[PDB]
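To keep things clear, I will list the structure first and then write my remarks on it.
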Amino acid sequence: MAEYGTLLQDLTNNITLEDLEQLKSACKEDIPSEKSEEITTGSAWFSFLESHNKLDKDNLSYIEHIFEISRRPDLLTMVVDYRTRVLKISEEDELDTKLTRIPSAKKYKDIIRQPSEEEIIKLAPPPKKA
């Protein structure tokens with residue numbers, strides 16, 4: 001999920017305001033013009049997209065299309081290459097399986113799973129004054 005954030009950020013880094021409008025132009029059919037006005041960045045778009053059902057942490061099919069229909073294979077390439085690269089890392093077997101709440105396979109949330117890994121938390125370099 002983090003790589004995905006950076007992925008979008010990476011193409012966003014290569015995303016020009018002009019290029020975005022091209023994406024937006026292509027997205028005129030998928031994304032509303034009322035929101036296109038505030039899409040001054042790939043981040044602004046992805047954020048809107050994220051805020052909406054246009055872009056999940058792993059769903060880039062619609063965006064990858066934008067990058068495809070638009071004449072900017074450089075951004076698409078990052079998304080495309082990332083798709084496989086992160087997929088090659090996060091080699092999930094239950095990706096094709098639509099099983100959600102399956103205590104017989106999937107793990108329930110009755111157990112409290114904390115995301116704060118305080119074990120390897122000392123490896124972070126925060127800008128706090130000593």
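Backbone N, Cα and C define each Cβ position, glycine as well.
Look at Swiss-Prot and you will find 3-81 tagged as domain 'DED', backed by sequence analysis.
Residue environment of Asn14 (mutagenesis position) contains 14 other Cβ atoms, counted within 10 Å of its Cβ in all protein chains. For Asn14 to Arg, Swiss-Prot lists a mutagenesis experiment annotated as follows: Reduces MAPK1 binding.
Taken residue by residue with DSSP, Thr16 (mutagenesis position) is part of neither helix nor strand, so it is coil. Here Swiss-Prot notes a mutagenesis experiment, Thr16 to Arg, with the remark: Reduces MAPK1 binding.
Sequence-distant neighbours of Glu18 (mutagenesis position) (same chain, 6+ apart, CB under 8 A from its CB) do not exist here. Mutagenesis annotation in Swiss-Prot: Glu18 to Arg, described as Slightly reduces MAPK1 binding; the structure shown retains the original residue.
A sphere of 10 angstroms centred on the C-beta of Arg71 (mutagenesis position) encloses 10 other C-beta atoms. In the three-state DSSP scheme, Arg71 (mutagenesis position) falls into the coil class. Among the sequence features in Swiss-Prot, the mutagenesis site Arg71 to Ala is noted as follows: Reduces MAPK1 binding.
Among the mutagenesis entries in Swiss-Prot is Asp74 to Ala, noted as: Abolishes MAPK1 binding and the blocking of Ras-mediated inhibition of integrin activation.
Residue environment of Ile121 (mutagenesis position) contains 8 other Cβ atoms, counted within 10 Å of its Cβ in all protein chains. For the mutagenesis of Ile121 to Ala or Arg, Swiss-Prot gives this note: Abolishes MAPK1 binding. The structure shown keeps the original residue.
The Cβ of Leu123 (mutagenesis position) has 7 other Cβ atoms within 10 Å, all protein chains considered. Under the heading of mutagenesis, Swiss-Prot lists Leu123 to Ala or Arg and annotates it as follows: Abolishes MAPK1 binding.
Around the Cβ of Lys128 (mutagenesis position), the same chain contributes no residue under 8 angstroms that is 6 or more positions distant in sequence. Under DSSP, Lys128 (mutagenesis position) is assigned to coil, being neither helix nor strand in the three-state scheme. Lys128 to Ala or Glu appears in Swiss-Prot as a published mutagenesis result, with the remark: Abolishes MAPK1 binding.
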### Query
Who sits close to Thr16 (mutagenesis position): which same-chain residues at least 6 apart have their Cβ under 8 Å from its Cβ?
none
### Task
Anything within 10 Å of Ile121 (mutagenesis position)? Look among the mutagenesis positions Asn14, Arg71, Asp74, comparing CA atoms, and list what you find.
none
### Query
Whole-number Å distance between the CA of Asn14 (mutagenesis position) and the CA of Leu123 (mutagenesis position)?
30
